[PDB]
Amino acid sequence: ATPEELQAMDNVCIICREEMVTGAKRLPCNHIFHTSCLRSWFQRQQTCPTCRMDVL
Ligand SMILES: [Zn+2]
Ligand SMILES: [Zn+2]
C-alpha cells in the first residue's frame, strides 16, 4: 500500500481496529487492512471487514 492511500482511511486496520504503519496490502474496493488480519479474515469471511464486498 501507499502512504497517501493509508492516510486517506485513517491507515487503521478495521479488522482489529488498531493501526497500519507498515506491512499491509490494499483491496480493489479502497480498503487497506493488515496482511495478517486479511488472510485470516477471508479464511472465515469471504467479505471485506468493512464493505463486506466480495473481493476474492
Ligand atoms: Zn488488523
Ligand atoms: Zn472493501
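Chain A residue numbers are taken from Swiss-Prot; in order, the displayed residues are 279-334.
In case you wondered, yes, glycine gets a Cβ from its N, Cα and C as well.
As written in Swiss-Prot, here are the features:
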| type | residues | note |
| --- | --- | --- |
| BINDING | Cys291, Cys294, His312, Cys315 | Zn(2+) 1 binding site |
| MUTAGEN | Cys294 to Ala | No effect on interaction with FAM8A1, HERPUD1, OS9, SEL1L and UBE2J1 |
| BINDING | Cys307, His309, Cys326, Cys329 | Zn(2+) 2 binding site |
| MUTAGEN | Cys315 to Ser | Decreased 'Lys-48'-linked ubiquitination |
| MUTAGEN | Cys329 to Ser | Abolishes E3 ligase activity |
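Around the Cβ of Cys291 (Zn(2+) 1 binding site), a 10 Å sphere holds 23 further Cβ atoms from the protein chains shown.
Proximity to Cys315 (mutagenesis position), defined by a C-alpha to C-alpha distance within 10 angstroms, is shown by the following recorded positions from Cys291, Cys307, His309, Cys326, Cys329: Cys291. With respect to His312 (Zn(2+) 1 binding site), the closest of these recorded positions in Cα terms is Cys294, chosen from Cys294, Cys326, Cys329.
Neighbour counts of Cβ atoms within 10 Å were compared for the recorded positions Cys294, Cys307, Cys315, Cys326, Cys329, and the top value is held by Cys326.
When the recorded positions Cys291, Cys307, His309, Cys315, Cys326, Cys329 are checked against ligand 2, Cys307, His309, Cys326, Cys329 have a Cβ within less than 6 Å of one of its atoms. Highest Cβ count within 10 Å among the binding-site residues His309, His312: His312. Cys315 (mutagenesis position) carries a helical DSSP state (H, G or I). Listed in sequence order, the recorded positions among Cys294, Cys307, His309, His312, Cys326, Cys329 whose CB lies under 6 angstroms from an atom of ligand 1 come out as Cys294, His312.
Looking only at the recorded positions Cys307, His309, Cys326, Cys329, the one with its C-alpha closest to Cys291 (Zn(2+) 1 binding site) is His309.
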